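*Asks:* One structure is given below, represented as structure tokens, and several questions about it will come after.
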Protein chains: 2
Amino acid sequence: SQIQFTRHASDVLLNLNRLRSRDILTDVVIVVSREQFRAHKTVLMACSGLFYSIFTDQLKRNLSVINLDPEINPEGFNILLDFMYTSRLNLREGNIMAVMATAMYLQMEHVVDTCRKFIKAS
Amino acid sequence: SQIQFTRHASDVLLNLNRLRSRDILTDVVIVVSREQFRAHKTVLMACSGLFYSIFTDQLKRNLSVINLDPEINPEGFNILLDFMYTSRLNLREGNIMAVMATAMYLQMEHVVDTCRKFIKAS
Ligand SMILES: O=C(O)C[C@H](C(=O)O)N1C(=O)/C(=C2/C(=O)Nc3ccc(Br)cc32)SC1=S
Ligand SMILES: O=C(O)C[C@H](C(=O)O)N1C(=O)/C(=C2/C(=O)Nc3ccc(Br)cc32)SC1=S
Ligand SMILES: O=C(O)C[C@H](C(=O)O)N1C(=O)/C(=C2/C(=O)Nc3ccc(Br)cc32)SC1=S
Ligand SMILES: CC(=O)NS(=O)(=O)c1ccc(Br)cc1
Ligand SMILES: CC(=O)NS(=O)(=O)c1ccc(Br)cc1
């Protein structure tokens, strides 16, 4: 059997995030009513069922700008975008409802599950 | 502090690899003598110093085809591309030399070290 590098996935992830913070190869701008977020489409698709369906759409595949539902709050989206790239979720009793609703919309099932844990713990 | 999802990086990587095997959003063809490999530039850049330097070159940035040193054997490159996307390295006394040299060329330092320990072990 293959040697298994248990640290490889999170090294790739950390470099993807360094790519993003230096804006290298980012190929999409996510629009949330007024606010803008630069990302890599494959990372978005690897993290969210919604992005998977969007960029798997023959029509929408080649857009450089994607509008999401403009009722999404942008803070909740921002928290979720940093999570995608860092595996770290900034959850608090001050944002929990916003972040959870945005994760449901984005179809990020692990995050919605942990949000249910957090509600039940506090 | 932020809740840490210790399984996130590896679920992203497993979906990046499902994207690859369905050919979704692959945006580069790697040419290895005669053989062709499809991949996503950001994953190559996240995993290899060589691809980091290639796709960060303003001149080579937008190329859909990358030709590598024709002296690289394709089997050693193929094992290393699967590793990037799965974290599993198929190393054996039958390919160790090819894999190690291709890892050095691609500037994948963690793989190179492991190969060194594999040599030391047998
Ligand atoms: O069986 C199917 O046809 C796929 C099935 C679906 O959409 O019907 N599915 C997915 O592929 C989902 C994905 C996801 O959330 N991130 C991802 C990254 C790469 C790939 Br390929 C898929 C997903 S969620 C879902 S259901
Ligand atoms: O082409 C683009 O720039 C964006 C693209 C589209 O319409 O093809 N798009 C949307 O507008 C999307 C929405 C969504 O998911 N929920 C929503 C609620 C209200 C409104 Br108005 C829009 C959406 S998802 C998507 S892709
Ligand atoms: O100091 C610097 O400017 C960076 C330094 C360099 O090129 O001089 N360096 C890198 O950024 C290297 C990377 C790599 O192998 N995969 C990667 C993914 C994302 C990012 Br950002 C970097 C790498 S290897 C290297 S040396
Ligand atoms: C779900 C996750 O990433 N981690 S966790 O299981 O350790 C967890 C975190 C916070 C609360 Br409150 C309850 C559980
Ligand atoms: C410290 C630890 O074991 N895990 S953790 O960092 O993911 C964490 C869990 C719950 C909260 Br509430 C805040 C942090």
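We're sticking with Swiss-Prot numbering for chain A, so the shown stretch reads 7-128, in order.
The deposited model was determined using X-ray crystallography, 2.3 Å.
Including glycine, each Cβ sits where the backbone N, Cα and C put it.
Under its mutagenesis annotations, Swiss-Prot gives A:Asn21 to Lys the following note: Abolishes interaction with NCOR2 and HDAC2, no effect on interaction with CTBP1 and transcriptional autoinhibition; when associated with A-116 and 376-Q--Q-379. Quoted from Swiss-Prot, the note attached to the mutagenesis of A:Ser59 to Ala states: Abolished ubiquitination by the SCF(FBXL17) complex. Here the residue is the original one, while Swiss-Prot reports the published mutagenesis A:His116 to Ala with the comment Abolishes interaction with NCOR2 and HDAC2, no effect on interaction with CTBP1 and transcriptional autoinhibition; when associated with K-21 and 376-Q--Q-379.
Could you place these features in context, so I can see how deep they sit and what lies close by?
*Replies:* The Cβ of A:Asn21 (mutagenesis position) has 16 neighbouring Cβ atoms from other residues within 10 Å, across all protein chains displayed.
If you draw a 10 Å sphere around the CB of A:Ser59 (mutagenesis position), it holds 12 other CB atoms from the protein chains shown. The secondary structure of A:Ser59 (mutagenesis position), as reduced to three states from DSSP, is helical.
Taking the Cβ of A:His116 (mutagenesis position) as reference, no residue of its chain lies under 8 Å away while being at least six apart in sequence.
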*Asks:* Just to verify a number: CA distance, A:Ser59 (mutagenesis position) to A:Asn21 (mutagenesis position), in angstrom, no decimals.
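*Replies:* Distance (Cα to Cα, whole Å): 25 Å.
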